Amino acid sequence: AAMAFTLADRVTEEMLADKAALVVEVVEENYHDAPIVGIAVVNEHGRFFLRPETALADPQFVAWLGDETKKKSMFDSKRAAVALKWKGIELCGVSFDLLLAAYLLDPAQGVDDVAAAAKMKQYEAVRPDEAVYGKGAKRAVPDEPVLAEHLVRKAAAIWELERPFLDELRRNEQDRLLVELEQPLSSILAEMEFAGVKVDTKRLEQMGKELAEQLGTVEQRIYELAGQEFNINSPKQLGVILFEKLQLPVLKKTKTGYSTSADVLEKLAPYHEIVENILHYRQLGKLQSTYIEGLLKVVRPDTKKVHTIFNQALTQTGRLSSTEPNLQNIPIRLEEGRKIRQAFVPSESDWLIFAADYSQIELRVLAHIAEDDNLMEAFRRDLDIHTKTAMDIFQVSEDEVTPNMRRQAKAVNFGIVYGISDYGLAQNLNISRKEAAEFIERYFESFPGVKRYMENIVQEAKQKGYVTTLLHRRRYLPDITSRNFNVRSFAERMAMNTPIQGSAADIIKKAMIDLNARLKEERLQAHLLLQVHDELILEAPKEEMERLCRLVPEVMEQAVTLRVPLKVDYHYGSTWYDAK
DNA sequence: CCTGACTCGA
DNA sequence: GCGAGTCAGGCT
Ligand SMILES: OC[C@H]1O[C@@](CO)(O[C@H]2O[C@H](CO)[C@@H](O)[C@H](O)[C@H]2O)[C@@H](O)[C@@H]1O
Ligand SMILES: [Mg+2]
């Protein structure tokens, strides 16, 4: 059942038509400075397989790659583009990306290879990558005969599937979402990843020594208070020491034993001095393992830069994710871990780190979408939304709002977003269900429009089978009809949450696209480095700071127009840490 | 070599 | 709500 194709030893004219399905294979998961093991091209003239050494050394092929008028259809073009950037080659003209097309059609499928996407249209004349390359220790590039056939079949699938995918996207009203948002964004993410972020490894290594010391003191202390020695990182050994040897009370049980989660230990703290030391130990240990040692492992020794990979087709809400390393979860909440950020510095001398973040974008989106008069007015007055919520649900004046009141109103606001739950709120505020449900009820009394939205969005999810975001991203919720209370409730929360988190993601993605267009028009040297859900991190010459102070916020605030204003705060400094 | 338990972020 | 990386423990 083999597929016909030419295993070319040299590049020819017909291989350079103005439309083709292109495959530039990089098997290494992390594609940075990784090898391109083969190339496949399928067009009106036929199917071809080219050896990378050959094709990439050919002036005509490289020019075709960089010709914006020569259209290419691909799967995960960002992977190819970055792999090519490292080789000094530019990839242009990608008009269709099957990975992004599949992702928008149904994020739930978890499409990560051509075979998975093809299966959505009953196309199975191609094998899953894992079948061909294997995985883990067994992972490996097969011989040319098998490799060449696999790449050709993938190119063939892409070539065949483009039309049906575009047609459905069109029916879904997601055609612009792919062509004007996700695809252009893919090119921006590639530039960001390729650029990387400079790390002050000596700073990290010094912080590492200090931690190793402190971690050592707290460690001995723990063995001293426990009366012996054990693996504190062993939740199994810890549970025995705490609940058996020290007789501490059991407030929460896990699935395999006792629960030693911070939320539990926080309640045990009063009973024994070892609990605080275990918590502190848990802190320092997290910083050392993940952010010191874990980070140092992925810094490029030659450039001292870390090159993350943004997974643009994974989250169910439209958000990006980041790996190797994850630069979207760098410490900031606790001062000790926040210092980790001093290690992220500008990649050039006399340059600075500029960070801009949307203020309460999710709640503002909710105000717009629900059209709640009270909430819209609150933002129109640019009020401290948490103080305002407390004033309403506790019926008091601004002056009568105590810190504890605001803290709880804040927790209610956070819950309303993730999809309110009396039980979930109860655990968060450490109170009973009735009490939590009382707050929620009081909240809905103050924000009737929000309540109406929650009810209406759940109904719509059941009527249509999915919910959507501002820019037409969708999420199917089959569980919404489940007769199992728990399963159904999770789906209902997703129905409430996705349009909020999802619309917030659409907005920042568009802002990134708009911002890049503005930076180019202005010929500014400033460029994007990272995106952290609701914030943008850039680096630029110190001479560009003043222009950025006006430009970045404006572009971000004007990305979309809502019934309430969009607000962006910004800071800049010598290091990421100082950009506060 | 996979899963549970933990903690980091928005 | 949505994510990723570490460790320990069981696989084997
Ligand atoms: O660029 C990432 C891109 O590739 C996919 C596979 O289609 O993920 C691969 O690469 C990631 C980064 O190296 C890994 O985290 C992941 O495990 C690997 O399969 C897509 O998820 C993504 O869009
Ligand atoms: Mg913010």
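Note that the numbers count up from 1, one per residue, in the order the chain is shown.
Per the header: X-ray crystallography, 2.2 Å.
Backbone N, Cα and C define each Cβ position, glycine as well.
Variant annotation in Swiss-Prot: A:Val24 to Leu (Swiss-Prot position 320), described as In strain: X; the structure shown retains the original residue. DSSP gives A:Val24 (variant position) a strand state.
Here the residue is the original one, but Swiss-Prot notes a natural variant at this spot, A:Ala115 to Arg (Swiss-Prot position 411): In strain: X. Sequence-distant neighbours of A:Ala115 (variant position) (same chain, 6+ apart, CB under 8 A from its CB) are A:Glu124, A:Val126, A:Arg127, A:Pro128, A:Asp129, A:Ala157.
Quoted from Swiss-Prot, the note on natural variant A:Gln214 to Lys (Swiss-Prot position 510) is: In strain: X. DSSP classifies A:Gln214 (variant position) as helix under the three-state reduction. Other Cβ atoms within 10 Å of the Cβ of A:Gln214 (variant position), summed over all protein chains shown, number 17.
A:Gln214 (variant position) sits 49 Å from A:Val24 (variant position), counting Cα to Cα. Residues within less than 8 Å, Cβ to Cβ, of A:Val24 (variant position) and separated from it by at least 6 positions along the same chain comprise A:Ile36, A:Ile39, A:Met74, A:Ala80, A:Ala83, A:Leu84, A:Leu91. In the three-state DSSP scheme, A:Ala115 (variant position) is classed as helix.
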